[PDB]
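Report on one structure; see the data block that follows.
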There are 2 protein chains.
Amino acid sequence: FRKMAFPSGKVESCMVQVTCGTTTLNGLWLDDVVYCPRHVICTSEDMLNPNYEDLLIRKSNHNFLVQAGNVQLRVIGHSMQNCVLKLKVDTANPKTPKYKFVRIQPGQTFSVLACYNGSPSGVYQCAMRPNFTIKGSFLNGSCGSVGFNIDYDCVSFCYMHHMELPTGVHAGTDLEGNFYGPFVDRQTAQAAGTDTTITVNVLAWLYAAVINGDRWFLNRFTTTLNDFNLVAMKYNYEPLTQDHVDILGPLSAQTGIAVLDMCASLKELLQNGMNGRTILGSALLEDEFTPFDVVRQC
Amino acid sequence: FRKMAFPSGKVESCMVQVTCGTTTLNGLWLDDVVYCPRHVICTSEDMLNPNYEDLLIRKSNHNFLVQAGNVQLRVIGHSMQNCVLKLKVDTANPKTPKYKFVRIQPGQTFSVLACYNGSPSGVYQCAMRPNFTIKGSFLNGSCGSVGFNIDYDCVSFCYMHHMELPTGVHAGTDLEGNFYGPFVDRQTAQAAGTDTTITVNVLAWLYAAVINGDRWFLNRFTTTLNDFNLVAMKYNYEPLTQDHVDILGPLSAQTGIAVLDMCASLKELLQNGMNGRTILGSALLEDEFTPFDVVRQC
Ligand SMILES: CC(C)(C)c1ccc(N(C(=O)c2c[nH]cn2)[C@@H](C(=O)NC2CCCCC2)c2cccnc2)cc1
Ligand SMILES: CC(C)(C)c1ccc(N(C(=O)c2c[nH]cn2)[C@@H](C(=O)NC2CCCCC2)c2cccnc2)cc1
């Protein structure tokens, strides 16, 4: 079992470089529109309290330089939607995939294509944390890199990267420019809230462990939803709902382990630890695999 | 810090499906040649002691079905190079990237594009273990998936997947068809040797931890190389060579921490464990980031 990202080719052909004045970052070119963070129009002076609609009124089309690799795209229009700048260009991207813009929930996973100067640099799998941050690997200029899922030839874009938070985690928007989490695109003392562990994903990963070789944490006992959630609360774990239990249905049937029987296993791990043992090569309880991820793998 | 794969798009465009008889697996389509494991021509009862020279002489071109997406590629010639089959096809791949074939050494990392029936499934980062196996995530029919790097526009193909070993790890060849390690493409009793931890990579990852602001595991001690190796080998670590010490020179200069001072830190980490802490988010010492990988990502 490995953390696996989607093949990124359909998204690589959409990445472009956007330059406004002295600032460069990445854009997403779909049909004849390039999408990028609206803070590309912020200058080092305006970073504390930018007035984005005033900064945008001041800009005109020729203020933006868009490059798809070596070819320059001419900007013929500009507008803002929430925290995303939309640049209308003269040429439709001839490699535009089938795609949707989707907004995901905390606990859901996606692939991130990390880019710099419009050039794809790496791909990795991420999860939206309960506190709405991303534990990404992003350096300066990574803004505009996107997160996505693929469903049989359709790319569902869910994340555009905007900024780094002081604890080293990352904050961004959906592709309609709505932030995930209580964050703003300005220079501020904002910080990630206290995070929690994604319980349904840890259970999915324990099922993944059983499907492979690892069975030492199983036991004869079961628990109740109410009893387990009291322990989840103590250990900073998200509450487990009936809808989570239903989503884990297929894995419960495939193994001989009912969800609340597995909760009995997880309850034990949360207090007594792992007693030196390892689960799928990890000394920690892994929470960035969804139930679907465990089934798409395996 | 994430295990980051290379963007897979250049390789996705080269994956095809190869069928011989009742067996289907993946091939790699570069220019007018499809490369695939020669065991595609093995039959269900050939599997213990096939004579591949005798199996191949009995095939004609039309016994190979090659499919690139929905298009059938016509095989016009075939040839065997060590353990890879080279199928000459009627059409050059119009999306062939700049590429090279490279044989790697243990400790080296690469991205794997897992494919089934010629269609890519996921991408993840991998490493060649000291025992010449791969701890991959491969299912039945993954044979012919390739491992690659892409430093500066050129795809370096370094691994083609052939088989699973009894411990669940994986064996394969370079793109000239020479196996990594002492494995053969036969159904046998073969098993991977005792594996070791890749010491030079653990040290690189500790340097990455310092670069990203974590110093808690450092100590006031140094060590000689020979004393380090005498201790580390008692934890099943690979010996560290003067070559490895030279290789770590740039990370030592960037962080100001002498290589043998980091070795003293590692000795203490092996002695004490983590004591509840993590390093770059891991509760184990990570050994599948090379010194090159750390410089790439940091
Ligand atoms: C204008 C605004 C909103 C204040 C801003 C400023 C800088 C950036 N950062 C660009 O690297 C960058 C590149 N081009 C434009 N910005 C980085 C970033 O977030 N530092 C934050 C640190 C202080 C508080 C606000 C910004 C960054 C680093 C690593 C990974 N991700 C992003 C993002 C947003
Ligand atoms: C003919 C030969 C060399 C013995 C062989 C037979 C089967 C396969 N395996 C194919 O899946 C497969 C082969 N051709 C199409 N698919 C699987 C495989 O290695 N089983 C081994 C089981 C023990 C005995 C040797 C083979 C496989 C590969 C990767 C990940 N999980 C399962 C590989 C090689």
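All chain A residue numbers match Swiss-Prot; in order, they span 3266-3563.
From the backbone N, Cα and C atoms, a Cβ is placed for every residue, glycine too.
Residues annotated as active site, for 3CL-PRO activity in Swiss-Prot: A:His3304 (among others). In sequence order, A:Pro3315, A:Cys3348, A:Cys3408, A:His3427, A:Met3428, A:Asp3450, A:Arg3451 constitute the residues six or more apart from A:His3304 (active site, for 3CL-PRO activity) in its chain with CB-CB distances below 8 Å. In the three-state DSSP scheme, A:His3304 (active site, for 3CL-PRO activity) falls into the helix class.
Taken from Swiss-Prot, the feature active site, for 3CL-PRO activity covers A:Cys3408 (among others), and the record attributes it to experimental evidence.
The natural variant A:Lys3353 to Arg is recorded by Swiss-Prot, whose note states: In strain: Beta/B.1.351. Secondary structure from DSSP puts A:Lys3353 (variant position) in a beta strand. All chains included, 15 other C-beta atoms sit within 10 angstroms of the C-beta of A:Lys3353 (variant position).
Long-range C-beta contacts of A:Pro3395 (variant position), restricted to its own chain and to partners at least six residues apart, with a cutoff below 8 Å, comprise A:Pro3371, A:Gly3372, A:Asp3460, A:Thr3461, A:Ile3463, A:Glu3503. For the natural variant A:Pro3395 to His, the note given by Swiss-Prot reads: In strain: Omicron/BA.1, Omicron/BA.2, Omicron/BA.2.12.1, Omicron/BA.2.75, Omicron/BA.4, Omicron/BA.5, Omicron/BQ.1.1, Omicron/XBB.1.5, Omicron/EG.5.1.
According to Swiss-Prot, the natural variant A:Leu3468 to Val carries the annotation: In strain: Zeta/P.2. Annotation note: A:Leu3468 (variant position) sits in a helical segment as assigned by DSSP.
Proximity of the recorded positions (A:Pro3395, A:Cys3408, A:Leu3468) to ligand 1: a Cβ under 6 Å from the molecule is found for A:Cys3408. The Cβ of A:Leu3468 (variant position) has A:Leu3505, A:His3509, A:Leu3513, A:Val3524, A:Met3527, A:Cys3528, A:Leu3531 as same-chain neighbours under 8 Å, each 6 or more residues away in sequence. Every protein chain shown contributes to the tally, and the Cβ of A:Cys3408 (active site, for 3CL-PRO activity) ends up with 26 other Cβ atoms within 10 Å.
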